[PDB]
Amino acid sequence: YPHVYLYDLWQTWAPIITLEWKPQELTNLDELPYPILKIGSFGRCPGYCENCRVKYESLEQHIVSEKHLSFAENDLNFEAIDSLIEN
Amino acid sequence: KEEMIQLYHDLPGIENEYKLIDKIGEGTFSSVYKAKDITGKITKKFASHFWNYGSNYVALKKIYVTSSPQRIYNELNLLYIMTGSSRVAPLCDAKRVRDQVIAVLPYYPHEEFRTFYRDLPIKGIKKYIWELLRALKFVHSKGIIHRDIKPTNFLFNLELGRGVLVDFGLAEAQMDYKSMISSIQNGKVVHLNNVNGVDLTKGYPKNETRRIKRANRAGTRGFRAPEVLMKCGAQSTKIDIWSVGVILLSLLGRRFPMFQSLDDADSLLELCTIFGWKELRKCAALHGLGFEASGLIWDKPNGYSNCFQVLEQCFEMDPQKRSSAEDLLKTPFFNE
Amino acid sequence: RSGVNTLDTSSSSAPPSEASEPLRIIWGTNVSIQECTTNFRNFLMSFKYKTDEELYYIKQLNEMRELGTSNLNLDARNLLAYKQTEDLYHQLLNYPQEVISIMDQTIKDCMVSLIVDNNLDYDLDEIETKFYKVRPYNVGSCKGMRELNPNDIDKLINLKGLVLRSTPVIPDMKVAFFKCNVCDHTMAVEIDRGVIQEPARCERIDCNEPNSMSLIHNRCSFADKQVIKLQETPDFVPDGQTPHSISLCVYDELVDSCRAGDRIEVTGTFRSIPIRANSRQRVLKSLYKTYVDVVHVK
Ligand SMILES: [Zn+2]
Ligand SMILES: [Zn+2]
């Protein structure tokens, strides 16, 4: 049934999928949902630690981790701004 | 209330350096407090700054420890070197500890942007865009692309007419150099054209888009340029001016929820809804990568209009038409 | 925060079930793909041997990429150290089939993220296209082949013994090659759980003759398989118990890696299968035949 996909003229480059049916739920024909903006749609009825490359749910939990503590005492990346600050 | 005590516990130095006045805002990328910046604090160090050229309240920007050292350093260095005048936020100092860091950026009084978004004369918007586009021209003179353009990113104050940039962590530069030294049934491929099903028929064939293209996609949804939406491997400068055009379309339209999009495909569908998918496919093709929108439902030409014309005709998505910042300034906005 | 590409085995194991607050809990098991992959990524990116302070696996992956190796030997004991994998250990022991593919996909994605996030070099197509594999080698202690029960089928175990015999290489089909004897149109079919679905009609619109597909034997694609006869030497021996010899199946790269007389320690999966009563009929015997599938050899 109807759909949309962007791709490459050569197809050497992988494409971008947008398989979409405005009637998603039955994927045949329906009216309740919509993928496009509605002019009046106010609603009216009418983390990840890159420093320690580990997922987490609350910040305080990640602090006590051994990996996080080890970096804190390691002070070797602070030369950058200090060099500019003193200038 | 608890903020002063916790910040003092973490950083005893500020307890003697500043008496924190109060908190003025909480960002998704950092925290902003306002502090009474009168210690010795040589007025020369605090001089030639967009606010009054003196020594007075300085906002403290508490940067989340989660952010990478390289990212925070690029931000804190582009604050220092490339931003010291021309209606930009200057930075004088910063306090660092083992983990967390604070920047010392002079406070700029302002007001919420949702208060005066529908009851402001045209001249105020004219001077607003004048200030923004002057700052944009200075940024391009510096050679950096802001790439994250939104109302919060530029604080404004109507009483004094003050305007300063903020929340610009996603600022980066273009390539700035280009080198060219030289120059029937087979499977699910049958789905529509071959290209539709090449991906499915094989086992996750190739993977280029997110592996060898990988382009750049950072910023806020609904303000991206078509090249970014299409994930092209080369974009020069015009994303910022496209975002500016989006802003002016927002301001000409008295309705708070301009866009509800939260996905790339949804945003592209919104762009096809507002503007013809015919010209969208044209632009995608001429950018150098294919496009195919076979969605039957909702294919009719979109309402284009149903001051306004001159303001709406400046939305050109290819690099062979649009002009520079001073060129947009040339249009009459400076009555007396 | 990294790129991802799904594998064919992952897609096959896609069909989820409900009753798990994450959703996506494979029927019959308790494995959840999202949590397993997240825990594996966290463990891979953060683990030290406690030289005991450095990132243990980050280097190993680095040398792997540098040299071109595609096999990661994983000491199953390590997972008991880290707090997260305390359950992934039992999940790996009980449901090896899905877990191994999950770990393999996670490892490939980890390699891609490692190479890309540091901007080392732009030649990533080779690694993006090649395969990877993980081999556990330190499963917990076992009690001898005699002491396993029928409920222990499709579990992970280890054995020690002496090699006696090894059958020659046996070709194993993977892709069958059919031809239409009236239009020369050729098709390829991929084996599915040991069954090949022969076509019933030429798929050409011009040629639609029924039962015109023939099989060309030499044009198929085959794999490698070998059978090893092992004289086990269990640590604990009950009263009056004598030896026998066990059958091991080795596939792909492990063929020809053992010679008779060698003393080895193997880690593999415990299997079962029924055997045809006679070649003429297609009747099977109720009593099953047991063997082992080799996944690691020390
Ligand atoms: Zn951390
Ligand atoms: Zn035929």
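Numbering, chain A: per Swiss-Prot, residues 263-308, 659-699 in sequence.
Just so it is clear, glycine is given a Cβ too, placed from its N, Cα and C backbone atoms.
Per Swiss-Prot, the features are as follows:
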BINDING   A:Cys661, A:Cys664, A:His674, A:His680  Zn(2+) binding site
MUTAGEN   A:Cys661 to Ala  In DBF4-AAHH; weakens interaction with ARS1 origin DNA and MCM2, but not other known ligands; when associated with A-664
MUTAGEN   A:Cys664 to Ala  In DBF4-AAHH; weakens interaction with ARS1 origin DNA and MCM2, but not other known ligands; when associated with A-661
MUTAGEN   A:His674 to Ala  In DBF4-CCAA; weakens interaction with ARS1 origin DNA and MCM2, but not other known ligands; when associated with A-680
MUTAGEN   A:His680 to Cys  Weakens interaction with ARS1 origin DNA and MCM2, but not other known ligands
MUTAGEN   A:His680 to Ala  Weakens interaction with ARS1 origin DNA and MCM2, but not other known ligands. In DBF4-CCAA; weakens interaction with ARS1 origin DNA and MCM2, but not other known ligands; when associated with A-674
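Recorded features from Swiss-Prot, shown on the structure.
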residue	record	DSSP class
A:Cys661	mutagenesis position	strand
A:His674	mutagenesis position	helix
A:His680	mutagenesis position	helix
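Close to ligand 2, meaning a Cβ under 6 Å from one of its atoms, is not one of the mutagenesis positions A:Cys661, A:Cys664, A:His680.
A:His680 (mutagenesis position) sits 6 Å from A:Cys664 (mutagenesis position), taking the C-alpha atoms as the reference points.
Counting only same-chain residues at least 6 apart in sequence, those with a Cβ under 8 Å from the Cβ of A:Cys664 (mutagenesis position) are A:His674, A:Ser677, A:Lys679, A:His680, A:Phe683. Note: A:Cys664, taken in sequence order from the mutagenesis positions A:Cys661, A:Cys664, A:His674, A:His680, have a C-beta within a distance under 8 Å of a chain C C-beta. Counting only same-chain residues six or more apart in sequence, the Cβ atoms lying under 8 angstroms from the Cβ of A:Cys661 (mutagenesis position) belong to A:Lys667, A:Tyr668, A:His674, A:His680. Within 10 Å of the C-beta of A:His680 (mutagenesis position) we count 19 further C-beta atoms, all protein chains included.
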